[PDB]
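Novice: Starting off with a structure, shown below.
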Amino acid sequence: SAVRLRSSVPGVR
Amino acid sequence: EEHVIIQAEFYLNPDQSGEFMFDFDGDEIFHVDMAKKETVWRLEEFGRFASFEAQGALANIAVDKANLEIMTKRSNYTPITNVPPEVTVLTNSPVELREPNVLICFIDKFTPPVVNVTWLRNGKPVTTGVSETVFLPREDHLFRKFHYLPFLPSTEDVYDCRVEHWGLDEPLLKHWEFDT
Amino acid sequence: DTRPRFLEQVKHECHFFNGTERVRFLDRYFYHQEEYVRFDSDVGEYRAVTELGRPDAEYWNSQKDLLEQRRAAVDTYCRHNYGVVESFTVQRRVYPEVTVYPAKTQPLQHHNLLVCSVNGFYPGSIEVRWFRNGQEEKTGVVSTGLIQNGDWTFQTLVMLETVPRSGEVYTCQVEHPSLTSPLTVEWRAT
Ligand SMILES: *[C@@H]1O[C@H](CO)[C@@H](O[C@@H]2O[C@H](CO)[C@@H](O)[C@H](O)[C@H]2NC(C)=O)[C@H](O)[C@H]1NC(C)=O
Ligand SMILES: *[C@@H]1O[C@H](CO)[C@@H](O)[C@H](O)[C@H]1NC(C)=O
Ligand SMILES: *[C@@H]1O[C@H](CO)[C@@H](O)[C@H](O)[C@H]1NC(C)=O
């Protein structure tokens, strides 16, 4: 079974 | 709470080092070898039960790198303050002469996550059989790390773990030798 | 190397209570050690933790798709991953090896410290007690505390300061989730 990642989010430039 | 699982990531400039790992209750489940793009399970048995697509970690680290750029600017380029490590040396098990054991060097409560660690036997660097963990996250957002040296205890050998960190004025040596 | 360093951290945290009956998800962003913005599943939106995080909280909260992803995380991320790893983490049980040996508080003196070395156990929760001829000794007890070995095992040393008398039997007793009854190790003077 596969562990799922949580994405990291691009901040405001 | 009964348990906590954390996916912890960092990116550090100017070193351009980025790490990705999962932690369960303070122990590492796995990390991703970024250069090899491979999932490294902390205990080999873990990988028989579960999988992780290492490629996904690379994308997160890229975002973290771009975010670091942004946050560095927002802070007016305020750099990190070095926090030097606390270092302890201990054995895995009670020591008996010529019964195989393992020295553990525990390096704790430090940042940034960059350290040089050397095992010394009778004042000389030793590397045969040594191993180490990646940088592990603390709840105070500093780091910890473990280094290991399998050895055969004797009255003739002394050991030191030597730790270099930018927060230290000189390297820190923690000693071990056979008691009594 | 005196060049200034700059560090970004992200911690995506899943907190579990009573199995997966109650779950809390925290999405946390840090600059050096300073948390600047977080999504808490108790709230359901990002909130700035410091002024540094205000622009991101507003920007991220404007993304309905992102917010719905995060609101579902307790299920699609936390509960999912718990299911994947529980068999070798949550259910991991390794019983302690217990050794008792005498030591000295000062080199010149007779053996006056009994060490109960408890090694290799998992998880961390453990109770270690000393007994002298069947009576618990709560005075003169000092310990390393709980030591993580970094390899999914723990150890602890629990020392009893005592002057052993001929005939006395000391017992170190260990309770741990891996055990169904206390593990005891005796030491006799001499
Ligand atoms: C760990 O040791 C390495 C040496 O291999 C250090 O890297 C060098 O540091 C010196 C001192 O500023 C620089 O002049 C060199 O350019 C660095 N690189 C190399 C390849 O020598 C490193 O700084 C040490 N890290 C810590 C945390 O002490
Ligand atoms: C950076 O400098 C600007 C301009 O003075 C200021 O508005 C801002 O608060 C500063 N940021 C930090 C983190 O000190
Ligand atoms: C824990 O979960 C079970 C269901 O699996 C439930 O019956 C029990 O009431 C829960 N414990 C508490 C303290 O609510």
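These residue numbers are counts, starting from 1, taken along the chain as shown.
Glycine is no exception: its Cβ is also placed from the backbone N, Cα and C atoms.
Got these off Swiss-Prot a minute ago, pasting:
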{"type": "DOMAIN", "residues": "B:85-177", "note": "domain 'Ig-like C1-type'"}
{"type": "MUTAGEN", "residues": "B:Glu38 to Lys (Swiss-Prot position 65)", "note": "Impairs the interaction with HLA-DM complex, CLIP dissociation and peptide exchange"}
{"type": "MUTAGEN", "residues": "B:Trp41 to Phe (Swiss-Prot position 68)", "note": "Decreases the interaction with HLA-DM complex and peptide exchange"}
{"type": "MUTAGEN", "residues": "B:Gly47 to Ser (Swiss-Prot position 74)", "note": "Increases the interaction with HLA-DM complex and peptide exchange"}
{"type": "MUTAGEN", "residues": "B:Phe49 to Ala, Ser, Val or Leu (Swiss-Prot position 76)", "note": "Impairs the interaction with HLA-DM complex, CLIP dissociation and peptide exchange"}
{"type": "MUTAGEN", "residues": "B:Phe49 to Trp (Swiss-Prot position 76)", "note": "Increases the interaction with HLA-DM complex and peptide exchange"}
{"type": "MUTAGEN", "residues": "B:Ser51 to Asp or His (Swiss-Prot position 78)", "note": "Decreases the interaction with HLA-DM complex and peptide exchange"}
{"type": "MUTAGEN", "residues": "B:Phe52 to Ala or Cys (Swiss-Prot position 79)", "note": "Increases the interaction with HLA-DM complex and peptide exchange"}
{"type": "MUTAGEN", "residues": "B:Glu53 to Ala (Swiss-Prot position 80)", "note": "Increases the interaction with HLA-DM complex and peptide exchange. Decreases the affinity of the interaction with TCR by more than five-fold"}
{"type": "MUTAGEN", "residues": "B:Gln55 to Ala (Swiss-Prot position 82)", "note": "Decreases the interaction with HLA-DM complex and peptide exchange"}
{"type": "MUTAGEN", "residues": "B:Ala66 to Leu (Swiss-Prot position 93)", "note": "Decreases the affinity of the interaction with TCR by more than five-fold"}
{"type": "MUTAGEN", "residues": "B:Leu90 to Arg (Swiss-Prot position 117)", "note": "Decreases the interaction with CD4"}
{"type": "MUTAGEN", "residues": "B:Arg98 to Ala (Swiss-Prot position 125)", "note": "Impairs the interaction with HLA-DM complex and peptide exchange"}
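Map these features onto the structure and tell me what's around them.
Specialist: In the shown protein chains, 11 other C-beta atoms lie within 10 A of the C-beta of B:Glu38 (mutagenesis position). The DSSP secondary structure for B:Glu38 (mutagenesis position) is strand.
Close to B:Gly47 (mutagenesis position) in the fold, though at least 6 residues off in sequence, lie B:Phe30, B:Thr39, B:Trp41, each with a CB less than 8 Å from its CB.
Residues near B:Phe49 (mutagenesis position) in space but far in sequence (CB under 8 A, at least 6 apart, same chain): none are found.
Under the three-state DSSP scheme, B:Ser51 (mutagenesis position) falls in the strand class. Counting only same-chain residues at least 6 apart in sequence, those with a Cβ under 8 Å from the Cβ of B:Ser51 (mutagenesis position) are B:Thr39.
All chains included, 25 other C-beta atoms sit within 10 angstroms of the C-beta of B:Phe52 (mutagenesis position).
For B:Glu53 (mutagenesis position), the Cβ neighbour count at a 10 Å cut-off comes to 13, with all displayed protein chains included.
The Cβ of B:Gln55 (mutagenesis position) lies under 8 Å from the Cβ of B:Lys37, each on the same chain and at least six residues away in sequence.
The Cβ of B:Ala66 (mutagenesis position) has no same-chain neighbour under 8 Å that is 6 or more residues away in sequence.
B:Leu90 (mutagenesis position) falls within a strand segment according to DSSP.
In sequence order, B:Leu152, B:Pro153, B:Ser154 make up the list of same-chain residues 6 or more apart from B:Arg98 (mutagenesis position) whose Cβ falls under 8 Å from its Cβ. Reduced to three states, the DSSP call for B:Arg98 (mutagenesis position) is coil.
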Novice: Would you count the other C-beta atoms found within 10 angstroms of the C-beta of B:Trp41 (mutagenesis position) for me?
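Specialist: Other Cβ atoms within 10 Å of B:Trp41 (mutagenesis position): 19.
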Novice: Taking only the Cα atoms, work out how far B:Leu90 (mutagenesis position) lies from B:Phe52 (mutagenesis position), in Å, as a whole number.
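Specialist: That separation, Cα to Cα, works out to 33 Å.
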Novice: Which mutagenesis positions (B:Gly47, B:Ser51, B:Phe52, B:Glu53, B:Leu90, B:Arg98) come close to chain A, taking a Cβ gap under 8 Å as close?
Specialist: B:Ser51, B:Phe52, B:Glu53
Novice: Quick one: Cα separation, B:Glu53 (mutagenesis position) versus B:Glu38 (mutagenesis position), in Å?
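Specialist: A Cα-Cα distance of 8 Å.
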Novice: I'd like the per-state residue tally for the domain 'Ig-like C1-type' (B:85-177) from DSSP, helix first, then strand, then coil.
Specialist: 0 helix, 52 strand, 41 coil
Novice: If you measure B:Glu38 (mutagenesis position) to B:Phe52 (mutagenesis position) at Cα, how many Å is it?
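Specialist: B:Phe52 (mutagenesis position) has its Cα 9 Å from the Cα of B:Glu38 (mutagenesis position).
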